[PDB]
Amino acid sequence: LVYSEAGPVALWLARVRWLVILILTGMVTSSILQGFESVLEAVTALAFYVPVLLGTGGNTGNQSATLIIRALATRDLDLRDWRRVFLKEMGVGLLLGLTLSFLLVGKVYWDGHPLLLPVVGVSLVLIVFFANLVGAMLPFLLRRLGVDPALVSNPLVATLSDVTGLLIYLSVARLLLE
Amino acid sequence: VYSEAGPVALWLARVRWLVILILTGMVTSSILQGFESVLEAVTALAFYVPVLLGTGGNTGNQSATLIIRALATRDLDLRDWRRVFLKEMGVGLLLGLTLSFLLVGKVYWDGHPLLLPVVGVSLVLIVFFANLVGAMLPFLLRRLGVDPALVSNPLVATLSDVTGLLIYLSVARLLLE
Ligand SMILES: [Mn+2]
Ligand SMILES: [Mn+2]
Ligand SMILES: [Mn+2]
Ligand SMILES: [Mn+2]
């Protein structure tokens, strides 16, 4: 589609379907949170860190994904190299997790919620770790399924990290505060 | 190149950008803290935070993708940003009303009637503003000589999380308190 020649109505028609699919899939997060209503009610400040946790996961995943998409498209990597990449990214994700978690724990202490220092600290490490792997592996999976990663990698990694991020954080919270 | 670098080298190359983003993203926790009153009154408010901020990010990044492409192929010039701004005003409102209709349905299903106008109004505003942010950012970056490929997407997502939260919680406080 040519942007400069497309009217508002035309742009809406070309954009809406992808957004509808994403928000329908995104509604899952609201159901997840409802299933943890007990823990959310128990500790008020638990909800304060959801956007930065899910957002950091998304940032990490889309960073590693972009690196992989480029590496494959430039033939620096091949589809057969996914295992060696996986093993290497386990280390990178762990190192990134520890670094970012160290900072966020500082914020939690600043905000004055010492009860949440362990749950937030552990959760972000796990979230960065898994989001980094999802980001590194998705371009391989997409390519093998016939669709190039460049077109749809961003919203997929963002949605998956949101779902998996909520599940990790709230589960860690339920085990440590109950 | 990727096949070259080891784990520490990759960590070295990635950490600075992620640190800047999280230091920026930390503001969201401070924003939510400032609305603790209404959050405590209606706990269900927290249920729709990720889907609201996430839809804003999706909208913004979809918009940014189109603009980056048009600038690369010279379908648009740098000075066209005002005309793009005015047109995207309409597109965002149309996408906002469409997506809002769906999410209100989810709220109606979940059984939180108090949040029907809160979530409905917020999503329209969130989509509307996130769309403009996504459309304008490539103009700003190219003006500063920055390549969007590894910068545009995390920036839109973080800006939308902050602005989206400010909209949602302000509407919540207004309608519930
Ligand atoms: Mn309850
Ligand atoms: Mn409570
Ligand atoms: Mn507090
Ligand atoms: Mn996000």
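Here chain A follows Swiss-Prot, giving residues 271-448 in order.
Even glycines carry a Cβ here, placed using N, Cα and C.
Per Swiss-Prot, Ca(2+) binding site is recorded for A:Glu275, A:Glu311. According to Swiss-Prot, the feature Mn(2+) 1 binding site maps to A:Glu275, A:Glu311, an assignment based on experimental evidence. According to Swiss-Prot, the Mn(2+) 2 binding site annotation covers A:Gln304, A:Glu307, A:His383, on the basis of experimental evidence. Under the heading Mg(2+) 7 binding site, Swiss-Prot lists A:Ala428, A:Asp432, citing experimental evidence as support. According to Swiss-Prot, the experimentally introduced change A:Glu307 to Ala is described as follows: Does not affect Mg(2+) transport, but increases permeability for Mn(2+); when associated with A-304 and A-383. The note that Swiss-Prot attaches to the published mutagenesis A:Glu311 to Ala is: Does not affect Mg(2+) transport, but increases permeability for Mn(2+) and Ca(2+). What Swiss-Prot says about the mutagenesis result for A:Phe318 to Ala is this: Abolishes Mg(2+)-transport activity. Among the mutagenesis results in Swiss-Prot, A:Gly328 to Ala has the note: Loss of channel activity. The residue drawn here is the original one. Here the residue is the original one, but Swiss-Prot notes a mutagenesis experiment at this spot, A:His383 to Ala: Does not affect Mg(2+) transport, but increases permeability for Mn(2+); when associated with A-304 and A-307. Quoting Swiss-Prot on the mutagenesis of A:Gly435 to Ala: Loss of channel activity.
Sequence features, as recorded in Swiss-Prot, placed on the structure.
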{"residue": "A:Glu275", "record": "Ca(2+) binding site", "Cβ neighbours (10 Å)": "8"}
{"residue": "A:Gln304", "record": "Mn(2+) 2 binding site", "Cβ neighbours (10 Å)": "16"}
{"residue": "A:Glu307", "record": "mutagenesis position", "Cβ neighbours (10 Å)": "13"}
{"residue": "A:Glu311", "record": "mutagenesis position", "Cβ neighbours (10 Å)": "12"}
{"residue": "A:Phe318", "record": "mutagenesis position", "Cβ neighbours (10 Å)": "26"}
{"residue": "A:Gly328", "record": "mutagenesis position", "Cβ neighbours (10 Å)": "30"}
{"residue": "A:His383", "record": "mutagenesis position", "Cβ neighbours (10 Å)": "20"}
{"residue": "A:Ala428", "record": "Mg(2+) 7 binding site", "Cβ neighbours (10 Å)": "25"}
{"residue": "A:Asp432", "record": "Mg(2+) 7 binding site", "Cβ neighbours (10 Å)": "28"}
{"residue": "A:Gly435", "record": "mutagenesis position", "Cβ neighbours (10 Å)": "28"}
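For ligand 1, the neighbouring mutagenesis positions among A:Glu307, A:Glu311, A:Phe318 are A:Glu307, A:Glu311, by Cβ distance under 6 Å. Contact annotation for mutagenesis positions (A:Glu311, A:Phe318, A:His383) versus ligand 2: A:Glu311, each with CB under 6 Å from a ligand atom. Distance between Cα atoms for A:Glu307 (mutagenesis position) and A:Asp432 (Mg(2+) 7 binding site): 17 Å, as a whole number. A:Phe318 (mutagenesis position) sits 16 Å from A:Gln304 (Mn(2+) 2 binding site), taking the Cα positions as reference. A:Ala428 (Mg(2+) 7 binding site) is 5 Å away from A:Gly328 (mutagenesis position) when you measure Cα to Cα.
Highlighted here would be the recorded positions (A:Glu275, A:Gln304, A:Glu307, A:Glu311, A:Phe318, A:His383) whose C-beta falls below 6 Å from ligand 4, but none qualifies. A distance below 8 A between C-beta atoms marks A:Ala428, A:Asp432 as the recorded positions from A:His383, A:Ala428, A:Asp432 lying next to chain B.
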